[PDB]
Amino acid sequence: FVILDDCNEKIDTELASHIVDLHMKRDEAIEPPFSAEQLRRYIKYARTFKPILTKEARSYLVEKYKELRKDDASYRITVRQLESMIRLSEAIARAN
Amino acid sequence: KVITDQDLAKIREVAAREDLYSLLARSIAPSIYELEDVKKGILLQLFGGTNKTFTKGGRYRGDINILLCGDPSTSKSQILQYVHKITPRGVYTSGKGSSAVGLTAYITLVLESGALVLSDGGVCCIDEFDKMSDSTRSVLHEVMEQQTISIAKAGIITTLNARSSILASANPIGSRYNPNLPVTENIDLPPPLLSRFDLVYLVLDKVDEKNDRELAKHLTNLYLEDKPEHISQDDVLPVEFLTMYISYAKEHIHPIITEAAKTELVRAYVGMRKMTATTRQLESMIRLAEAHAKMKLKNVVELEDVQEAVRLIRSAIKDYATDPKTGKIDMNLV
Ligand SMILES: Nc1ncnc2c1ncn2[C@@H]1O[C@H](COP(=O)(O)OP(=O)(O)NP(=O)(O)O)[C@@H](O)[C@H]1O
Ligand SMILES: [Mg+2]
């Protein structure tokens, strides 16, 4: 992941407000979707799943990998990117 | 170690004076001639911001870091002496005198403390900052940003607290300020480290007969007596009472942001940003405004405090005299 400043008034005006709110109110600003002790229980539950790759997904993966190889034809895209993509898909299915 | 209602009466009465800000600033280092903005910035470092801790989302530093940069003979190191003696806790050190281990912590199986750890809650004065190597200076990134020291070596792995304020002194590349280079190239610190200072000062050895006669009369007056009674100004506070004021204000006063101050801070940040100002310029402005509020024994940050914080930042780095496009300074405007 590469992070860059990308200066823009419409973003700066909001980001400054967010930062000043954090210094103005301690706890109140964030309002997260879930409690931390709720989220950890969910993550513990999710890690019990061991999902299996569907037939259509196997057909689809090689097409997407061919697209990456043609984009590649910047770090050069190897077989390892397919293995990594499988790992990410396993994690996504587990999240759900 | 080396309260009464009368003390509180004196403190409250002094805090009501109109010339308070100038009185306090010119009284931290009485025998040093002019350099008022430098003295003001150092005073606000002494007071500090407010410390903040959340239930989640972390903790935010109250401490201010300052860098003094400019020509030789300008009396930078003399100012570091005063700060080193005023502060209750702190250390003075030199660039060629310091190793990475000595500055933080030492394996000896037992762990041992370095300068930034001994200086916790105080001010750490570093002189000849431009002489120490990139290897040694890289240690300061983590301690300045987080105020913690993480260690992971054979048989010991831990994290330590370092609520330490840095006051630094350096001379530019080429050893005298060169007006044919932009300011960032004269200062020559890398951007990840230069971004971590709240205030950066340029001080310049500009020739002027008006200035020179006053300076010469001031320094020669010290030799008219064996042990001088002479002092630069008629009204200054004794060191003991000044210490009492600063200490009490640090303990009892805790300012908060007002909505008006929030609006001005957002406006001012967008003004400096739209044109380079980073996100740290916002947080340092908040911290300076809080330090200004404590110094008046107020419980709230107001519009006046925000505007003083902005003004001092613009004044320190000679921005008004800076060419906005080329980054060089017109020496005629100084
Ligand atoms: N405004 C001033 N007020 C008082 N003394 C001054 C002033 N300007 C210069 N001096 C004197 O000039 C000398 C400055 O020495 P010093 O404090 O080392 O300056 P410096 O900024 O650290 N220069 P350098 O170490 O070469 O980078 C001391 O003797 C001071 O007393
Ligand atoms: Mg010196």
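Using the numbering of Swiss-Prot, the residues shown for chain B are 468-469, 501-606, 614-780, 792-850, in order.
Each Cβ is built from the backbone N, Cα and C atoms, and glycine gets one as well.
What Swiss-Prot records for B:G568, B:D569, B:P570, B:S571, B:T572, B:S573, B:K574, B:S575 is ATP binding site. When secondary structure is read from DSSP and collapsed to three states, B:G568 (ATP binding site) falls in the strand class.
Record note (Swiss-Prot), mutagenesis B:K574 to A: Loss of MCM2-7 complex helicase activity. The unchanged residue is displayed. DSSP assigns B:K574 (mutagenesis position) to a helix.
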Sparsest-packed of the listed binding-site residues (B:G568, B:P570) - C-beta count within 10 angstroms: B:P570
Densest Cβ neighbourhood among B:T572, B:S573, B:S575 (binding-site residues), 10 Å radius: B:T572
Filtered binding-site residues, from B:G568, B:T572, B:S575, whose Cβ is under 6 Å from an atom of ligand 2: B:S575
Filtered binding-site residues, from B:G568, B:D569, B:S573, whose Cβ is under 6 Å from an atom of ligand 1: B:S573
